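K.L.:
Here it is: the structure, laid out below.
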Amino acid sequence: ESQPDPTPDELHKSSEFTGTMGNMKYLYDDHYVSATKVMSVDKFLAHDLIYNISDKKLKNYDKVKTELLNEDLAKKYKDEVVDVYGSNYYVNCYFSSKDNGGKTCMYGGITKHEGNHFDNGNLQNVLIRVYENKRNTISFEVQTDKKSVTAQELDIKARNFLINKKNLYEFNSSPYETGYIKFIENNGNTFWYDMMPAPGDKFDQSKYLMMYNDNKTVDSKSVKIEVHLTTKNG
Ligand SMILES: [Zn+2]
């Protein structure tokens, strides 16, 4: 059932990352694709869905392709009226089955619209407890209008806050060596994501965001979230 917590040696270390940390910051700093009540209009590969979603802010795209874990998930949502929320990227983002208004890519981030909102039309607050060197230092709430929300949406909102409040990610590096965000569902199931880039000198945005392809959702009203960081080394 539950994924065991991170073993000490498996967590990505920022001291072992030689690329530009600002490329990780870019994915969570007031950065996200949003849409309500849309239906896919095309596909590229068997596991992805393309939607007509325009960029309200910077006007950088009008088409969004989201890749999912497998063909089953893609077929499930293909003709569904859904809402979308996720982190997009442009580097190594391609369409055209031959030759197939900007375009952008993402992973998962989709939920059915019908029956997924609160009866009184209010927003649900989700508590995020932050731990620094095993000590709970601060806690803050993020908001969502979805009863069943993708873990991706909550993670993004959490990191956006931490970037501003705790300088989670900066241009060169991070004041933290290690970091992971853990979700705890009211059924006892737990899972986590490594918040640091893979070792090396070149951050691969597409490959990192791929972890959201399972389109994992949680109950916003009951889920618990813990962010565990370490400055550990120094
Ligand atoms: Zn909706």
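Since chain A takes its numbers from Swiss-Prot, the residues it shows come out as 28-127, 133-266.
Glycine too: its Cβ is placed from the backbone N, Cα and C atoms.
Marked as Zn(2+) 1 binding site by Swiss-Prot on the basis of experimental evidence: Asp36, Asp110, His145, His149. For the mutagenesis experiment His74 to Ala, the note given by Swiss-Prot reads: About 30% loss of T-cell stimulation. Sequence annotations record features per position, and here Swiss-Prot assigns Zn(2+) 2 binding site to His74, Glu98, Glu107, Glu146. Annotation of the mutagenesis experiment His145 to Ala in Swiss-Prot: Complete loss of emetic activity. In Swiss-Prot, the entry for mutagenesis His149 to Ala states: Complete loss of emetic activity. The structure shown retains the original residue.
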K.L.:
Output: those recorded positions from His74, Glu107, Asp110, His145, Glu146 whose CB lies less than 6 Å from an atom of ligand 1, in sequence order; none if no residue fits.
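P.N.:
Only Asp110, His145 qualify.
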K.L.:
Determine, using Cα-Cα distances only, which of these mutagenesis positions is closest to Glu107 (Zn(2+) 2 binding site): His74, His145, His149.
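P.N.:
Comparing Cα positions, the closest of these mutagenesis positions turns out to be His145.
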K.L.:
Distance check, please: Cα of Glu98 (Zn(2+) 2 binding site) against Cα of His149 (mutagenesis position), rounded to an integer number of angstrom.
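P.N.:
Cα of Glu98 (Zn(2+) 2 binding site) to Cα of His149 (mutagenesis position) measures 27 Å after rounding.
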K.L.:
Rounded to the nearest angstrom, how far is the Cα of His74 (mutagenesis position) from the Cα of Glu146 (Zn(2+) 2 binding site)?
P.N.:
23
K.L.:
By CA-CA distance, flag whichever of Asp36, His74, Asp110 among the recorded positions is nearest to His149 (mutagenesis position).
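P.N.:
So, of the listed recorded positions, the one sitting closest to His149 (mutagenesis position) is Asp110.
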K.L.:
When the Cα of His145 (mutagenesis position) is compared with the Cα of each of the recorded positions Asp36, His74, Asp110, which one is closest?
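P.N.:
So, spelling it out, the nearest of the recorded positions is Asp110.
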K.L.:
For the missing segment of 5 residues, report the Cα-Cα distance in Å between the flanking residues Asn127 and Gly133.
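P.N.:
With 5 residues missing, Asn127 and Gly133 have Cα atoms 13 Å apart.
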K.L.:
About how far apart, in whole Å, are the alpha carbons (Cα) of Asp36 (Zn(2+) 1 binding site) and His74 (mutagenesis position)?
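P.N.:
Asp36 (Zn(2+) 1 binding site) to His74 (mutagenesis position), Cα-Cα distance: 33 Å.
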